[PDB]
Structures are given as C-alpha cells and as structure tokens.
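Remarks on the structure that follows.
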Amino acid sequence: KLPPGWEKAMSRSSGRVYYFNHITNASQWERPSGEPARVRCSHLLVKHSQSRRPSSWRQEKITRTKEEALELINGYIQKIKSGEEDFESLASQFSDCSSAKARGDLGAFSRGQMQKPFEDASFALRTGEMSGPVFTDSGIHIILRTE
Ligand SMILES: OCc1cccc2[nH]ccc12
Ligand SMILES: OCc1cccc2[nH]ccc12
C-alpha cells in the first residue's frame, strides 16, 4: 500500500486523514510518494539530563528534562515546517552535536555505523525528507536526508 514505515491515521482535531511513519516519526497530510548503500544526512540534536553524555559545546552540564527536550524539538520542527526558520540555521545555533559547526551535516554513511534508531530513520527518509523526533541514547534528533 504505502512506502516503508507509513500508515494512515485520523486527525483528532479536524477529522481528516493523515499519514504517519513509525520509523521516522514523520507526519503529513499528503499521501507519501512512491535501498541505497549509503545516505547523507544532517541532524539537530537536543540533549537532556538522561543523555549518555549530558554535555555539549552549548552547555557544560545539560540539565533539561527529556520532556523539555522533546518540547524544544517539537518547536524547531514547527518553525521549519512553517518556513519561519531553516533547518540549517537552527542546527547551527541550537544543536547539541558538534556537527552544528557544519550546519548539522554528518556526511554520508552506511548501515552499521550510527545508533540504530538514527540509522533506521535515516534510511527510511526519502532524499529531501525530514524526520519527526527520533530518540537515541544521545538525546532527541531531527534528521534531514540530503542525499
Ligand atoms: O568544536 C568547537 C566549535 C568550533 C566552532 C564552531 C562550533 N559550533 C559548535 C561547536 C563549535
Ligand atoms: O548515532 C547517532 C548520531 C549520529 C551522528 C551524530 C550524533 N551525535 C550524537 C548522536 C549521533
């Protein structure tokens, strides 16, 4: 029926059908369109107090809760989707990964290199697509597939 990971859902607020991907946590109104050895992705990471290393270039000791990190992630996604902010700008300013200095770009990678939830989401995105919140031991990620 639908591409890998996608399913139909019903909006509670509006009643209209939408589509949700349980691998990437993406959601959208439009029906999803249409695997490579390698993909190229950028990401924006928000760490929290239970991250494997609760420290980053932005903060020596990260104290925000997981719930607070998810709220920050949700807000970044909202501004990216409305066009108020670009993914690259938010990643450079607010990502708790040192890849912030390269606008979030991780370069190209294969399966078996990244943490599993990150890898699975990266390879389930189509080129140009963006994930919802993706949870790893490092924190919560927004992933943008660029190639
Ligand atoms: O690695 C330190 C550093 C140098 C230059 C730009 C940066 N952005 C985030 C960390 C960072
Ligand atoms: O493995 C997931 C991942 C990929 C690339 C950069 C990252 N930084 C923190 C986690 C992380």
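Numbering of chain A is taken from Swiss-Prot, so the residues present carry the numbers 6-39, 51-163, in order.
Heads up, header says this was done by X-ray crystallography, 1.6 Å.
Cβ coordinates are placed from backbone N, Cα and C, and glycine is handled just like the others.
The following features are taken from Swiss-Prot:
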{"type": "DOMAIN", "residues": "52-163", "note": "domain 'PpiC'"}
{"type": "MUTAGEN", "residues": "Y23 to A", "note": "Reduced affinity for KIF20B"}
{"type": "MUTAGEN", "residues": "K63 to A", "note": "Loss of peptidyl-prolyl cis/trans isomerase activity. No effect on the interaction with IRAK3/IRAK-M. Abolishes IL33-mediated increase of IRAK3/IRAK-M protein levels"}
{"type": "MUTAGEN", "residues": "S71 to D or E", "note": "Loss of peptidyl-prolyl cis/trans isomerase activity, nuclear localization and cellular function"}
{"type": "MUTAGEN", "residues": "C113 to A", "note": "Loss of peptidyl-prolyl cis/trans isomerase activity; decrease in DNA repair of double-strand breaks by homologous recombination slightly less efficient than that observed with wild-type protein. No effect on RBBP8/CtIP"}
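Overlay of Swiss-Prot feature records on the structure.
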residue : record               : Cβ within 10 Å
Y23     : mutagenesis position : 14
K63     : mutagenesis position : 23
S71     : mutagenesis position : 13
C113    : mutagenesis position : 22
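When the CA atoms are compared, the mutagenesis positions lying within 10 A of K63 (mutagenesis position) are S71, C113, out of the candidates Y23, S71, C113. Put simply, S71 (mutagenesis position) is 37 Å from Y23 (mutagenesis position) when counted between their Cα atoms. Note: the CA-CA distance between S71 (mutagenesis position) and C113 (mutagenesis position) rounds to 10 Å. Each residue of the domain 'PpiC' (52-163) gets a DSSP state, and the totals for helix, strand and coil are 39 helix, 26 strand, 47 coil.
Here the deposited model leaves out 11 residues, and the two residues on either side, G39 and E51, have Cα atoms 13 Å apart. Highlighted here are the mutagenesis positions (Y23, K63, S71, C113) whose C-beta falls below 6 Å from ligand 2: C113, in sequence order.
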